[PDB]
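Student: Supplied in structure tokens, the structure appears directly below.
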Amino acid sequence: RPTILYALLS
Amino acid sequence: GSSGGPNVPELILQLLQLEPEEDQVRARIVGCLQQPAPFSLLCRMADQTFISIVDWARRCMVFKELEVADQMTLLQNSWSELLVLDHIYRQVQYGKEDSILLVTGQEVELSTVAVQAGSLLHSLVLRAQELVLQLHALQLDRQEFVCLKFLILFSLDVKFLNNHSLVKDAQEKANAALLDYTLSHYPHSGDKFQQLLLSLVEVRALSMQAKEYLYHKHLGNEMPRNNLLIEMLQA
Ligand SMILES: CCCCCC/C=C\CCCCCCCC(=O)O[C@H](COC(=O)CCCCCCC/C=C\CCCCCCCC)COP(=O)(O)OC[C@H](O)CO
């Protein structure tokens, strides 16, 4: 599930 | 006592190299962003402050060596405490008892909070100012602040992570650094280390109250859509 947090860390 | 100078633990010297000056974060957030307090703008400001904290974490020693799942779990356990500590330290540096300084540079009179805030928020702002007073009296310095940020980031019990060893070592090194630094730089504040750890207990209590305030706003449909702090709240 894509999340804002994951987008900041990738 | 006196800050910095010789005899500073390596971890603290490294963390200082990764901590941007307040003026630089201000410029960055004011850039990312552009009477009654503008609620949605303040929510966006808090989201941008957390983005800035995630950027700092990404560059830190140890954290930068972890896989994404471990990085997410650590941030999911520390986001609110890092935001509260950031606000608290900004007030310690600001040094004014009748107003609070926001990361954008905006100054908000406490009298204005009494007029505009409901009970949950007003009480939270005032409780945070009492911790600001305590930390100023204890002479919290920048070396201690960055070590406390790292300690919070790495506060999670390692049993919740894949890379146990690396994080356990980071926890031990950070506690040792704060203890060694406070003993060597503030010898006449004999229990400064314990007093800072008790201040972290209060940061955690403030954080919990801030989460309850965000949950009340969320149930009332008052938060902006796709707010990052609400994503963190629900994770
Ligand atoms: C630790 C103390 C800080 C408080 C943490 C608050 C929790 C999360 C941060 C949310 C970011 C947006 C904050 C918006 C505040 C705001 O506009 O408050 C207003 C009132 O505005 C005022 O009193 C003057 C402006 C006060 C601004 C305080 C801004 C604090 C800014 C940054 C702190 C970031 C730390 C976030 C920590 C989050 C941990 C979970 C609306 O009040 P209310 O929600 O009680 O509503 C009452 C009634 O319904 C009429 O509206």
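Using Swiss-Prot numbers, chain B covers 217-250, 259-459, in order.
Recorded method for this deposit: X-ray crystallography, 1.2 Å.
From the backbone N, Cα and C atoms, a Cβ is placed for every residue, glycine too.
Feature list, courtesy of Swiss-Prot:
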type	residues	note
MUTAGEN	B:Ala270 to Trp	Reduced lipid binding and transactivation. Abolishes ligand binding and reduces transactivation; when associated with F-345
MUTAGEN	B:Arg314 to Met	Strongly reduced transactivation
BINDING	B:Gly342, B:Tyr437, B:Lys441	1,2-diacyl-sn-glycero-3-phosphocholine binding site
MUTAGEN	B:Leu345 to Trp	Strongly reduced transactivation
MUTAGEN	B:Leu345 to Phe	Abolishes ligand binding and reduces transactivation; when associated with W-270
MUTAGEN	B:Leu348 to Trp	Strongly reduced transactivation
MUTAGEN	B:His440 to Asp	Strongly reduced transactivation; when associated with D-442
MUTAGEN	B:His442 to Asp	Strongly reduced transactivation; when associated with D-440
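Show me how these features fit into the shown structure, please.
Tutor: According to DSSP, B:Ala270 (mutagenesis position) sits within a helical segment.
Counting every protein chain shown, the number of other Cβ atoms lying within 10 Å of the Cβ of B:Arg314 (mutagenesis position) is 18. In this structure, B:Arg314 (mutagenesis position) is part of a helix by DSSP.
Taking all protein chains in view, 20 other C-beta atoms sit within 10 angstroms of the C-beta of B:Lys441 (1,2-diacyl-sn-glycero-3-phosphocholine binding site).
In three-state terms derived from DSSP, B:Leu345 (mutagenesis position) belongs to a helical segment. The number of other CB atoms found within 10 A of the CB of B:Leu345 (mutagenesis position), across every protein chain shown, is 16.
Around B:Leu348 (mutagenesis position), the C-beta neighbours below 8 angstroms that are at least 6 residues distant in the chain are B:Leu430, B:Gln433, B:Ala434, B:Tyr437.
Using a 10 Å radius centred on the Cβ of B:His440 (mutagenesis position) and all shown protein chains, the other Cβ atoms total 13.
Its Cβ taken as reference, B:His442 (mutagenesis position) is surrounded by 15 other Cβ atoms within 10 Å in the chains shown.
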Student: Checking the spread of the 1,2-diacyl-sn-glycero-3-phosphocholine site as listed (B:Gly342, B:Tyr437, B:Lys441): what is the longest Cα-Cα distance, in whole Å?
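Tutor: Across B:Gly342, B:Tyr437, B:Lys441, the widest Cα separation comes out at 11 Å.
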Student: Taking 8 Å from the centroid of the Cβ atoms of B:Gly342, B:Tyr437, B:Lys441 as the cut-off, which other residues in that chain fall inside it around the 1,2-diacyl-sn-glycero-3-phosphocholine site?
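Tutor: Nearby residues not in the site list: B:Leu344, B:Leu345, B:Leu438, B:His440, B:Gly444, B:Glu446.
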Student: If you count, for each of the recorded positions B:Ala270, B:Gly342, B:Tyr437, the other Cβ atoms lying within 10 Å of its Cβ, which residue has the minimum?
Tutor: B:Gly342
